[PDB]
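There's a structure below that I have some questions on.
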Amino acid sequence: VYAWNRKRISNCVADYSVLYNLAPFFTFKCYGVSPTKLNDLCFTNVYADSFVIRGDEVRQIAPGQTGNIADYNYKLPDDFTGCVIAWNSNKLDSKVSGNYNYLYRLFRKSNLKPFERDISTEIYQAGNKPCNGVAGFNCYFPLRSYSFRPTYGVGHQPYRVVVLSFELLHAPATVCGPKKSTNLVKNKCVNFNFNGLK
Amino acid sequence: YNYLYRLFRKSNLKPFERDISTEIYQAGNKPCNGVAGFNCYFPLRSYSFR
Amino acid sequence: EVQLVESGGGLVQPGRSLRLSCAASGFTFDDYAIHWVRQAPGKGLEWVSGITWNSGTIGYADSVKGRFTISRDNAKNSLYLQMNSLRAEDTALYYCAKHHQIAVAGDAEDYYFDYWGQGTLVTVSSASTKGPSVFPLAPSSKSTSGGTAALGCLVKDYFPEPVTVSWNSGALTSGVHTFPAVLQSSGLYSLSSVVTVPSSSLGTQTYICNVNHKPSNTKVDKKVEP
Amino acid sequence: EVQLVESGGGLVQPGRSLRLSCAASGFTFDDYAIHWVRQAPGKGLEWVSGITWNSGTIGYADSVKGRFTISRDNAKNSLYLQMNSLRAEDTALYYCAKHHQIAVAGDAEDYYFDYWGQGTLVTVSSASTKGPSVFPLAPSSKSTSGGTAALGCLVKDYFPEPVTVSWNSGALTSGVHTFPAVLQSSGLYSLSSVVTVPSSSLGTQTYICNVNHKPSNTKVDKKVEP
Amino acid sequence: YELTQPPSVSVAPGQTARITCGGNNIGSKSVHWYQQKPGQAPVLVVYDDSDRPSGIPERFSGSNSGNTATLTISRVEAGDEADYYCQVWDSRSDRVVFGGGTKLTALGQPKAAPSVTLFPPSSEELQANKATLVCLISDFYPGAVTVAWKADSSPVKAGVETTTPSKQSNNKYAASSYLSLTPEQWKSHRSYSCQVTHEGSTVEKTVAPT
Amino acid sequence: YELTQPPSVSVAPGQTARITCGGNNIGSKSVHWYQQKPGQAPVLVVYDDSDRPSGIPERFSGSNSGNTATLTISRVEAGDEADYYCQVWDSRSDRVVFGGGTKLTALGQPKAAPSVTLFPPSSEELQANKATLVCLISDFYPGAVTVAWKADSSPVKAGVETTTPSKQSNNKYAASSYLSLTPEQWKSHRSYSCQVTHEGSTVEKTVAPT
């Protein structure tokens, strides 16, 4: 959740309908948009941010909602336009091969800047003490992780969470709607829409 | 998870008293009903020993 | 001597929690290890967890880690076992077994049970508890031998089966054939018993069939008449 | 083509931490997995960790869990590996290997390396870094054949061995026998090189032996004379 | 760990039985055994393959050699039929590994003719609609019995039945039967009866035709 | 997982070599191989036992059958002596299991006489106390060479020496030697020299007696 990938999409035709084809028990909460009107507006670049946050912290992944995971790992301003999907994958992620495969951070010297990654290496500092790169009192690794055993409750299973950002800058006609066809019939006087002409 | 570890409670423990409990934690205003949901989770957060 | 009475158990919905207890009596609850072991009906036993003479966890199984938490209370002489997020594969008779050795300081880890108990049927399903229905089976007048006539009860319509039948006060350990229950294709069960019931000349039992059902607590004290 | 330059590495005390980097150049750092693999001197290799094309950890070894944390940065095209609580069994050449396949969405997990690098000697001990001592080995006047005379350097008194010798600017790839170092029962090492060194008639090399040592950073530009 | 036990081992009450529990490298770790009567609580038998608890006779014995622990019981009787389990520690996983117990059954026991006991509907149920006619049978050694119902002097099996399997009780099998598919006016005519058909001879018993 | 490889496999440059990697149930998972020249970076060889990368000749081949993956190299030459490793995935543990590589050495190569090169102490060191007299030798195929020092025309071995083992360099072994136990007044008399004793004939070379 502290080191999240950011994929940059290019000119294409995004079909926002396969999002609800995966395994059940998945959220589709949007902010500022709607899935019914998703394929109506035009966006230049869409960014996908994948992270493995789980538990009762998906509700606080929203503009103006702090918490314990969206406080020093991911911050969203009050302008987010996208839909978050948090389907649960408790079949290929939770395994006994390794419990520290995923990571998780904690409090820092300051709050994270919205939409900024905080890949660090340095050890945490309590404010007044010599660390010297050792694991002692008041100097410990803030990357406190958790285990993933295939016996936990519903509130601790691996949740694959990915958010989508919708930007709108001075750009040409980029991704906007999958398509729209109506099985053209040629027998009478009827309306037509040939890619703009109405 | 052979060893355990507790967390914050509704009140501070009385000195030299054991607090063996089963009751799941309560956030203050919500129905728990013995399930693992939002604001109702097991306060016995343990750690690993590798 | 040793009386490992076990309390706590019944019908609970999948995903809930419950507390099991095992009050020890007869020995000192400071020098003997007591463990928890389940036993599925006709499908062998299975070890759950255990605690040594002092407050110490000895481990769990490969399917109960993170969900079950065992605790020991030496002051009240009772062992407790917490169960969280119960599923359909947790229906078994959880027993309360002790240990034979005194668990001296310098030895090798080798635990084997010596005293066993009775266990509590912890059923986990989506069904609901139903009230029993005791009926005074008529001791018909078919008299060929001395004790050929017999009377009993007809307990039925109950999903859980912690059934215990009494006659006068928890006594009369003579011949009483308590037939096992059977799922009548609807989840319910049926109980019945048969006694000797000799020639009735106002010199026989009190004609009482006390049936105790914990998930459906109700004291039935109905009599039986020819 | 592919230039997997690796930075970060040297002598550190047991129990400290350091940051390793591997700047990618030649390919796209968005569709190829890059892993970390160490190689003890003359004792085989050993896989440390790895990350797929996206930000994803593929696991660690059975001896680096909890201490090592790998991170991927697609913006700067560099893979980082954090090492905490280094011990005596962590002295090896950590390499930066790529992956051949493009890691399509629906496939089977099968990672095999295709492009390798050079690695950084990460030595972990209690000793301290020592300054090298370059000496202008005299090209004696023993002249029998054409290029029988040879001159070189006599680098010594250095505990770490990230030694790289240059002559003019990082060039003259001709015959230069750089003999390996040797621990002279004190932790230090000794370096030396031999060149062709033809008949000296003011038409030969500049007689310069540039020695770069990262844990003991010092630019030695001393000349060699007969 | 993982212990492997025979699913069922039968032997005549003239010789000894052979119950084994083998693993991968179980040659030094202690091997404990248990005996559980059907319905009752598990009792302790010879443990550590070198001693027995207080109360167990000399007939019970054990021996382990390399990868096989043999619980050699001598002079098996009828009262010795129970579910025998073997225990191991396996300190490598910090568990208590059990295994599928063996159902020791003394083969060659005398037969036992089951006695059927008819119980008509009670008195305080005709005012309501219960329809819980019960047909009971006594104990019997040869199991696998089929209870055939003769409702209204005719074979009626389409109704809701139970047909419970024979259970264990003092080394004697027993079962029950329930079939009252009637509209609760069971006192129609022709003596609604019950039948029990065992292997060989069958027992018959009816009730009053009212 | 755990792969087992032969510690060393030698073969004359007339036939093929047999390098195998066996496990427990490695019959379906892909088997990848690697070749690492001594000192250089590991290069890629035939992978998946069914194809080779771009650049590898047809001489390299592989095959897996049940529990054995054979890296069949054809027409082994002198330039093929390297450390060969085999790779496996073992998705059961989410790791990358390597193994002890095999040192393929082409047996039956021609001999190579080593040339000794004496380097006296430099000019800008007599003012200080360095005492780093170096005696170097050229490349040679037959390794296991003992450098005998002749200090002051007499066998002196009690001093601090190095005696580095022969390393690999373009398929030719080479080493060095350091012994300057002198009080730094090495220009005493009798031509402090150096000797190299190979298997068979030995090479001698001294310096100026000053």
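Swiss-Prot numbering applies to chain B: residues 449-498, in that order.
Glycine is no exception: its Cβ is also placed from the backbone N, Cα and C atoms.
What Swiss-Prot records for this protein is below:
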MUTAGEN   B:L452 to R  Increased resistance to neutralizing antibodies. Decreases HLA binding to NF9 epitope. Increased binding affinity to human ACE2
MUTAGEN   B:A475 to V  Increased resistance to neutralizing antibodies
MUTAGEN   B:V483 to A  Increased resistance to neutralizing antibodies
VARIANT   B:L452 to Q  In strain: Omicron/BA.2.12.1
VARIANT   B:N460 to K  In strain: Omicron/BA.2.75, Omicron/BQ.1.1, Omicron/XBB.1.5, Omicron/EG.5.1
VARIANT   B:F486 to V  In strain: Omicron/BA.4, Omicron/BA.5, Omicron/BQ.1.1
VARIANT   B:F490 to S  In strain: Lambda/C.37, Omicron/BQ.1.1, Omicron/XBB.1.5, Omicron/EG.5.1
Cβ-Cβ under 8 Å from B:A475 (mutagenesis position), same chain, 6 or more residues apart: which ones?
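In sequence order, B:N487, B:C488 meet the Cβ cut-off.
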Using a 10 angstroms cut-off on Cβ to Cβ distances, just flag whichever of B:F486, B:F490 is the loneliest among these variant positions.
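Counting other Cβ atoms within 10 Å of each of the variant positions B:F486, B:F490 gives the minimum at B:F486.
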Sort the recorded positions B:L452, B:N460, B:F490 by C-alpha distance from B:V483 (mutagenesis position) and give me just the closest.
B:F490
Hey, how far is B:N460 (variant position) from B:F490 (variant position), Cα to Cα, in Å?
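Here the two Cα atoms are 17 Å apart.
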Identify which of the mutagenesis positions B:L452, B:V483 has its Cβ surrounded by the largest number of other Cβ atoms within 10 Å, counting every protein chain shown.
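That would be B:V483, with the highest Cβ count within 10 Å.
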Among all the protein chains here, how many other CB atoms are within 10 A of the CB of B:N460 (variant position)?
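So the Cβ neighbour count for B:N460 (variant position) comes to 7.
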Just name the recorded positions among B:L452, B:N460, B:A475, B:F486 whose Cβ comes within less than 8 Å of a chain A Cβ; none is a fine answer.
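Out of B:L452, B:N460, B:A475, B:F486, B:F486 lie under 8 Å of chain A.
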Taking each of B:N460, B:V483, B:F486, B:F490 in turn, which of these recorded positions have a Cβ less than 8 Å away from a Cβ in chain F?
none
Run a quick check on B:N460, B:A475, B:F486, B:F490: which of these recorded positions have any Cβ-Cβ distance to chain C under 8 Å?
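Only B:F490 pass the 8 Å Cβ test.
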How long is the line from the C-alpha of B:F490 (variant position) to the C-alpha of B:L452 (mutagenesis position), rounded to the nearest angstrom?
12
Between B:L452 (mutagenesis position) and B:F486 (variant position), how many Å separate their Cα atoms?
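Per the Cα atoms, B:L452 (mutagenesis position) and B:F486 (variant position) stand 22 Å apart.
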